[PDB]
Protein chains: 2
Amino acid sequence: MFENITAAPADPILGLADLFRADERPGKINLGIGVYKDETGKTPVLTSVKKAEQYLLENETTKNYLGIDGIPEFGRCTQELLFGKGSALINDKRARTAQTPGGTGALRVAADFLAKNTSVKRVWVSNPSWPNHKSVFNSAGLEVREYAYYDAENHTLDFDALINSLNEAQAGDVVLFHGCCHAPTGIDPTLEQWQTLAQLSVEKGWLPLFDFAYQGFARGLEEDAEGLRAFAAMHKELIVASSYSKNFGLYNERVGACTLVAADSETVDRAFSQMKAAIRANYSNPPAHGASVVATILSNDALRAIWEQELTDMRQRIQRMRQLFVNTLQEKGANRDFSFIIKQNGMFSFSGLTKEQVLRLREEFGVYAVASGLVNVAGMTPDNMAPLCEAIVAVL
Amino acid sequence: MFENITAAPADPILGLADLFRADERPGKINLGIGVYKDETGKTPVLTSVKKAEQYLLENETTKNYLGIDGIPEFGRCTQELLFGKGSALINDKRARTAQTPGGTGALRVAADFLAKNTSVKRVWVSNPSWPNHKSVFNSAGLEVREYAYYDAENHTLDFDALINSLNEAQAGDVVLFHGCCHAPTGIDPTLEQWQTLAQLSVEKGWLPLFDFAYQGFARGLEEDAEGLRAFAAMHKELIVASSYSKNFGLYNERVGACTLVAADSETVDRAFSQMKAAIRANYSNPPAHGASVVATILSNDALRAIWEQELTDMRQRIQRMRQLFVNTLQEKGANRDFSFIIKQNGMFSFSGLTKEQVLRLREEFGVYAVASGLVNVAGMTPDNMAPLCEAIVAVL
Ligand SMILES: *Cc1c(COP(=O)(O)O)cnc(C)c1O
Ligand SMILES: *Cc1c(COP(=O)(O)O)cnc(C)c1O
C-alpha cells in the first residue's frame, strides 16, 4: 500500500529548529521555540518535580494499569485548580476528569467523544489559534470554522468582529476558547468581556470547549481561571482540556486532563462512560509518571508551595523580558510602538515584523523567528537582548 | 448535548474486578486478571526498572518534548529485538519506529494512518482475539472481519479452517497476527505454519499487521520473533505494533512502538511522515518515562542481563503453574484431559468450563473467572492451587 503515499509537510517550529542547529553563526538567537527557557537558555526540570520523582521512586510498588480515567487524586486536584476550591460544580458532582496524554490528548478524546456521541459537526476556533487545533478536530471528522479575534493593524482583541463572526455559529456548535494567554497573540478577554461572552453563549446554545494550557502564566492560578469560571457559573455543560506541560515543565511526560461538566451527576456519569469508551479505543489508559508527579505536588503543602513560587518565577521572567524588549528597542531607536508587547500575556506575541523582515533577520543576523513575525519572549535573556534589538532596528 | 447520551458497557475484567473486591469471602481467587502476578499475588516493579529509574532521576536535565516518534535509541532497540540484531531490514533501512502510548496506542496510530493514507477498508482478526481490537479499528472506521483460529472442542489451532476463512480476504486487506502467546487461546502457529502463512500472504496481497505484546513469554526473545521474521523475510511491507507492558512490567507507563516496514528507505520515510502527522493529530508526541527506562535497560549490558533473567523467571513461573494446574486436577480426580493447558503459551487459556460452571465457581466457591472459561494462569500460586482445583472438581 505505501508506494504512492505523499509526504506530509513539516510543522514550522520543527523546520526552524533544523535550520537553526545547522546555522554555523555563534550569536544566533532562536525565538521560534514554543517552550519556556530560563535566563540561561535551558528548559530545566523543576526542583518540585525532582523531589516528587524521588518520592515516587522510593514509594512505588507496582506499575499496574491505572483506570481509564487515571488517578483519582489527579482528577481532584485539576478540578479544584480549574473551578475553585469550594465550587458548586465540585459539590454537586457535575464534573468528571479523565487524565490524558497532554493537552493535545485531551482535545482529541473530546473530539472523538463529541463526533461519536452527539450531534456536533462544527467547532469554531479563533483566527489565529494554536496551529494543531484544526488537525485534531479534522481527524475526528468535526469541521473547523474560524471567528475573528485579533486586530492585526491595532494589535488588539477586535471584540465586535468576534461577536459578529460568532453569530453565524448556530445552536449545537462547539466554540473553543483559550482560557488565558491566548496562543499565539497573547491577547485575552477582559473579565467583563468573558461575562458577556458567557451570557451570549448560553443564549445561542454554543457548547464551550476551553483549552487551558497556560494557567498561572498571565496573573496567577486563580486569576487565570476567572473567565472559565464565568462560563461554568452559567453553563449546564462544558468541556475543558487542560495541560500541565508548561506550568509544571513536564512537556515530555504528557500530562493533561479532559473535564466534562453536565447538568447533574447522573448525566455526567452517563456521558463520561462514553468518554471512557473513546479513551479505551485510543490508548487504553493514561501514562502514570507525569500525572503522579502533579498529584503528589498539588496534594502536599510543602511541595505545592515550592511549585507555586517556581511558577511565579517563570511568569515574572516573561514579564520582565517583555518590558526589557520594549525598552531596549526604544533605547536603540526606531519607530517603535512596541508598547503592545507589555499588554500581552504569556510567552507569545506577533512582533509586527513582515515575513521578508524575518527572512533577512535570519539570513543577515541569525535571529530566527516564525515567518508570521511570531516571537517567543522566553528566548530573550538580558544577555541576548541588545544583539536582538540591534538586529530588529537594522531591518525596520 | 449530553442529555440522552446512552451509557457505554463495562468491559468484562473491570466488572469482574468490582465483583471480586466486593466479595466478602477470604479464600477467593481471581483468575480473570489480565496482568502478571508473582507467587505472592503481586505485580511488582522489576529490579532492572527501579535501577533504570534511579539513573534517570540522577541524569535527566530537561523534560522538553521528545520528537513525534520518540527517542531514537528506543527505536534502535525495538527494531533489533523485533528483527534480529544484524537484519537486512535494519541495514537497508526499510523500517521506521514510532514510540507510542502502549501497544493499544500503536494499534490506533496504525489504524489512523491506514484509514487516511491508503485504501484499506477491512482488517481481519482471529476468532477469538484480544477484545479491544475491534473498537480500535472501528474508531478509525476500518471494518473488522474474523478468520477462524481456535478449535473449541479439540483445544487447537484449526489451520485448515484458518486458511480457508482467509481466502475470502482480498488483496489490499490487512490481516492481523498475534506474534506469540495468542490472546486469548495461547495457541500459536508452528514455524512451518508461519512460513506457509507468510507465503500465502505475499501471494494474495495481504498487508500483515503483527500485534506483539508478549515477546519473551513463550520460549525466549528470539524464538518468539521467529514467525514475524518469517514474514519480514518475504514481505515488502508490514506493520508491527509492540508493547512493553508485560515483558517489562511497565503497564501504566504506556510504552509501545509502531514499526512500519516498506520496500526501501525512500518509501518508508514518505509513509512514516504521514504516520507522524497521525500522531501529531492524536497526542502530539509520546510519554518519555517508560520508554526511557526501556532504552537504558536494553542499551546497557549489566541492566539488560538482569532484565532477561527477570523475564525468564516470569516465563518459568507461568510454565510451572500450567504444569501444576494439570497435575493437581489429575490428582484431585475427575475426567480431565486438561493436558492441552501444558501445550498453550502465555498467561491465558480457555479452561473448557461452561458459563454456568464458572457462575457456580464464583457463587459457591469464590473462584472468579471470565464467563467464557478464560483463565489467567498467573493468578494461580502453589498456595491457592489445591483450593482452586477442588472447586473445579466439584462443578465438573
Ligand atoms: C501547549 C498547548 C497545548 C498542548 O499541550 P500538550 O500538553 O503539550 O500537548 C494545547 N493548546 C494550547 C493553546 C497550547 O499552547
Ligand atoms: C496487552 C495487549 C495489548 C495492549 O498493550 P498495552 O501496552 O497494555 O496497551 C495489545 N494486544 C495484545 C494481544 C495484548 O495482550
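For this deposited structure, the header notes the method as X-ray crystallography, 2.2 Å.
Placement of Cβ uses the backbone N, Cα and C atoms for every residue, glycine included.
Listed in sequence order, the residues of the same chain lying 6 or more apart from B:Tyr65 (mutagenesis position) and placing their CB within less than 8 Å of its CB are B:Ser284, B:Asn285. DSSP assigns B:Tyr65 (mutagenesis position) to coil in the three-state reduction, outside any helix or strand. B:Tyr65 to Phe or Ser appears in Swiss-Prot as a published mutagenesis result, with the remark: Slight changes in activity.
Following the DSSP three-state reduction, the secondary structure of B:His133 (mutagenesis position) is helix. Counting only residues at least six positions away in the same chain, the Cβ atoms of B:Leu107, B:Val125, B:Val144, B:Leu176, B:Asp211 sit under 8 Å from the Cβ of B:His133 (mutagenesis position). According to Swiss-Prot, the mutagenesis experiment B:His133 to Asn carries this note: Decreases to 60% in maximum rate of the overall reactions in both directions.
For the mutagenesis of B:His133 to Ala, Swiss-Prot gives this note: Slight increase in maximum velocity of the overall transamination reaction between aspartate and 2-oxoglutarate. The structure shown keeps the original residue.
Sequence-distant contacts of B:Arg280 (mutagenesis position), defined as residues of its own chain at least six apart whose C-beta falls under 8 angstroms from its C-beta, comprise B:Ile68. One mutagenesis experiment named in Swiss-Prot is B:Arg280 to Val, and its note says Reduces first-order rate constant over 25000-fold.
Contact annotation for chain A: of the listed mutagenesis positions (B:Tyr65, B:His133, B:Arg280), B:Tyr65, B:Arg280 place their CB atoms under 8 A from a CB atom of that chain.
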